[PDB]
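> The structure follows.
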Amino acid sequence: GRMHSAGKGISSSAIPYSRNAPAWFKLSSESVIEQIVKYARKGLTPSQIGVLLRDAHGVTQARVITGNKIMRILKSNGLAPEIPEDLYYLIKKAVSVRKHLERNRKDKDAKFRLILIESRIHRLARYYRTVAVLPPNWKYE
Amino acid sequence: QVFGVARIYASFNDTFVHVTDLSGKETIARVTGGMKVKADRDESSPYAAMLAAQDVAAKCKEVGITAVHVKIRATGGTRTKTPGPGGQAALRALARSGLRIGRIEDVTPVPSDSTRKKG
Amino acid sequence: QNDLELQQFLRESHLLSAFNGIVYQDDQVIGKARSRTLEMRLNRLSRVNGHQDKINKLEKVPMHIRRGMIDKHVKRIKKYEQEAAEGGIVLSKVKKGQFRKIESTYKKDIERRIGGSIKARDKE
Amino acid sequence: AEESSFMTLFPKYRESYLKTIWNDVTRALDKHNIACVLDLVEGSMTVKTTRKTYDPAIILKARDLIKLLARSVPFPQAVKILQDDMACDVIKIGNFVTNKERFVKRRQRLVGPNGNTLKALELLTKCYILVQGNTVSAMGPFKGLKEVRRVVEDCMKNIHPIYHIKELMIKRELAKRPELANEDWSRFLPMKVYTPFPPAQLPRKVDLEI
RNA sequence: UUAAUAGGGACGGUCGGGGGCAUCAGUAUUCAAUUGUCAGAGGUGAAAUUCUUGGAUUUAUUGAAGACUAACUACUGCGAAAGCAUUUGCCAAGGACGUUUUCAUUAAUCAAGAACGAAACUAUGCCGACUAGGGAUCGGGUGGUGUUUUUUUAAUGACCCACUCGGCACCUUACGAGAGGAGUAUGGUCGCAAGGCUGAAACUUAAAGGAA
Ligand SMILES: [Mg+2]
Ligand SMILES: [Mg+2]
Ligand SMILES: [Mg+2]
Ligand SMILES: [Mg+2]
Ligand SMILES: [Mg+2]
Ligand SMILES: [Mg+2]
Ligand SMILES: [Mg+2]
Ligand SMILES: [Mg+2]
Ligand SMILES: [Mg+2]
Ligand SMILES: [Mg+2]
């Protein structure tokens, strides 16, 4: 099922059936909001924000506890990324792979992986352009 | 008992019987199958090896050596690692000569990695 | 490939070893090996033109015996292959249906009675 | 006179077979006053000389005997190694080629169809030959062992063994003729620069419309 | 709107003989230096060829060069394929697993196009959209248990059993429209072919041979 690979793995998260907050959860919805903005101000991404809240504060899901996703909560308070997170990391990996290539000019394998990452960016970059999340003039490098 | 050292190099085509000190640095006597036979076909025969051992054993007793440590070997390297027929014959002849055999070991050159082209 | 003597020796090596330099020349060979050698040669020439049903006929044996011979023979083949497979020994490839030809096959002349393969399954 | 001893480990699967024959191995070595020990816990075979040993070299042949038994050679064949003329040789074959498919295919060429090629080589050289993994184990007279090595090595270098089988038969016939002994038998024998950065990708039709 | 046992990304401990740059080892081969002894040493089926009393081969010590990575090596691991096996460090990358983290259909198959890239010589397996399995094995995870292990220095595994995801294969299974060979004969055509001793014919002819 993997793209650019022969793997067929199925590891993933299984969201619980019920869609309300847990009974044991006894923290105000507002206090979660200020925790979210504090972390995003510090420089954490929404994915990393979710991990910290779930691990140490009992926030099973931001949507479930607060009624809105981490993305929407941050945008409501003036915090939203310049580019989508998944595209941000894919560009960051592409730069690192490129940076390795100048120093090592005989690494034909790294040349191959750069195709897969760059081609992945185009497909993702195409999608956001259609939805108007990313401005149409946006080109990769 | 004075101890010598007997280097037996048993190739498929010839057998060397070389006796030397414990250091191995000074030769006491060296005899080869070719010297004890008249034909180039029979140098590797056990008969040639037996004669070489007898001459060496006589020469050892004169100088004073009464016992020897045997370190037999084959051609080794990239070729066969099994000693030739002379190697066994030389060892048996030395015992019959009366020289006490101290210790027997194989010192075949076994390459960690032979120089052979993969292509 | 077209050298008859070389190919004949290669195909007949198993019989000569079982029923034994080595006397592979037609004049030197004596005993059961010469009787088995002639039959193998004659069958090979016959297979090209002779109809399969009539050229080869398994000798008649009662029911209970033949299943006994096949069951033991397959047991011997399984032991021979398993001991080799668990070890490093490389064995000659055999078609799926046919029984492997172990040393006992040539010595006991089992093939004439059990046959190369169970023809019923090859049909199915 | 200290005792010269040699130990050879054996795999666990040979435990059943070795146990049954060990009385025979003990008898065969006892003819030469060589003591033997089979350790089923450590899975090891030991041969050691005794005070009654009169022949110095037999211990080497005892050592080879346990080596052959560990490598799955049958005892009736393995016990022949005790004879002076017999010898054992191990030929490496994994180092000849780099392609796995070519390696297996050439190895199969040694065994041949139905095992005919191996058996033909065994009969002509009077040698017991076993093909295992990355090696070929051979046992027989020294002249036979020499012949097996040239066939095995040349087979891995793309020379069909059937050529070597044919030459062996001719040489055996020729050796029986005295007149041509002096004469050579060669006549009668058969004969731009890599770029690190990729090109860009061609944009999809939708991207052109975007 | 869901958050697909669709897909993409994130986080955690990991796994690999995946790749690139350095670095370390190893015995062997060739060569060189010393050095004990002396007539042969390699090679073949025999030789020839080659080296050699200016010491060959062989013995011991030492140095250098190139290649290679034995035994461990497996119907095992990694890689898109070709391929990859010494230690250590650096550089990025990758798979699966675990997740009550995140985007929200962003995907599948793809002619065009782009990236990488002497030899053969006995083989062979019905195929598929497809059921239930068995033994063994590799990587990850959960639980049980009691042996190795061990103690407030840091780290913290090995083995057994049960379960589960994903692999390399092996052995069985239920289901399915999956739409010339071998020879024979030839009043034809085109080719190839017979003989009488040589010399020796326009010459009944010499020497010397062949035959007997
Ligand atoms: Mg992934
Ligand atoms: Mg999902
Ligand atoms: Mg990771
Ligand atoms: Mg790595
Ligand atoms: Mg070096
Ligand atoms: Mg190694
Ligand atoms: Mg390397
Ligand atoms: Mg491994
Ligand atoms: Mg793989
Ligand atoms: Mg599985």
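Here chain D follows Swiss-Prot, giving residues 36-226, 246-264 in order.
Cβ coordinates come from backbone N, Cα and C, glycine included.
Annotations for this protein, taken from Swiss-Prot, read as follows:
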DOMAIN    D:122-192  domain 'KH'
MUTAGEN   D:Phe45 to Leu  In temperature-sensitive mutant KRR1-18; grows normally at 25 degrees Celsius but fails to grow at 35 degrees Celsius; when associated with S-95 and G-207
MUTAGEN   D:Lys66 to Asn  In temperature-sensitive mutant KRR1-17; grows normally at 25 degrees Celsius but fails to grow at 35 degrees Celsius; when associated with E-20; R-162 and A-261
MUTAGEN   D:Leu95 to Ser  In temperature-sensitive mutant KRR1-18; grows normally at 25 degrees Celsius but fails to grow at 35 degrees Celsius; when associated with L-45 and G-207
MUTAGEN   D:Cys162 to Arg  In temperature-sensitive mutant KRR1-17; grows normally at 25 degrees Celsius but fails to grow at 35 degrees Celsius; when associated with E-20; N-66 and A-261
MUTAGEN   D:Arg207 to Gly  In temperature-sensitive mutant KRR1-18; grows normally at 25 degrees Celsius but fails to grow at 35 degrees Celsius; when associated with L-45 and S-95
MUTAGEN   D:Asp261 to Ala  In temperature-sensitive mutant KRR1-17; grows normally at 25 degrees Celsius but fails to grow at 35 degrees Celsius; when associated with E-20; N-66 and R-162
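How buried are these features, and what lies next to them?
Shown for the domain 'KH' (D:122-192): DSSP residue counts in helix, strand and coil, namely 40 helix, 18 strand, 13 coil.
Taking Cβ-Cβ distances under 8 Å and a sequence separation of 6 or more, the neighbours of D:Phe45 (mutagenesis position) in its chain are D:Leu53, D:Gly78, D:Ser79, D:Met80, D:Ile101, D:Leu104, D:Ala105.
Sequence-distant contacts of D:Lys66 (mutagenesis position), defined by Cβ-Cβ distance under 8 angstroms and a gap of at least six in the same chain, do not exist.
In the three-state DSSP reading, D:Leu95 (mutagenesis position) counts as helix. Within 10 Å of the C-beta of D:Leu95 (mutagenesis position) we count 20 further C-beta atoms, all protein chains included.
Sequence-distant neighbours of D:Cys162 (mutagenesis position) (same chain, 6+ residues apart, CB-CB distance under 8 A): D:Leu156, D:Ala173, D:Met174, D:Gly175, D:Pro176, D:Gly179, D:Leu180, D:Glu182, D:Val183.
D:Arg207 (mutagenesis position) falls within a helix when secondary structure is assigned with DSSP. A 10 Å cutoff on Cβ-Cβ distances gives D:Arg207 (mutagenesis position) a total of 13 other Cβ atoms nearby, all chains included.
D:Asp261 (mutagenesis position) has a Cβ environment of 15 other Cβ atoms inside 10 Å.
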> Whole-number Å only: compute the distance from the Cα of D:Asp261 (mutagenesis position) to the Cα of D:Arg207 (mutagenesis position).
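Given the Cα positions, D:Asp261 (mutagenesis position) is 79 Å from D:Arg207 (mutagenesis position).
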> Give the distance between the Cα atoms of D:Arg207 (mutagenesis position) and D:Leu95 (mutagenesis position), rounded to the nearest whole Å.
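Distance between the two Cα atoms comes out at 32 Å.
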> Checking D:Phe45, D:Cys162, D:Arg207, D:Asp261 - which of these mutagenesis positions have a CB within less than 8 A of a chain C CB?
D:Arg207
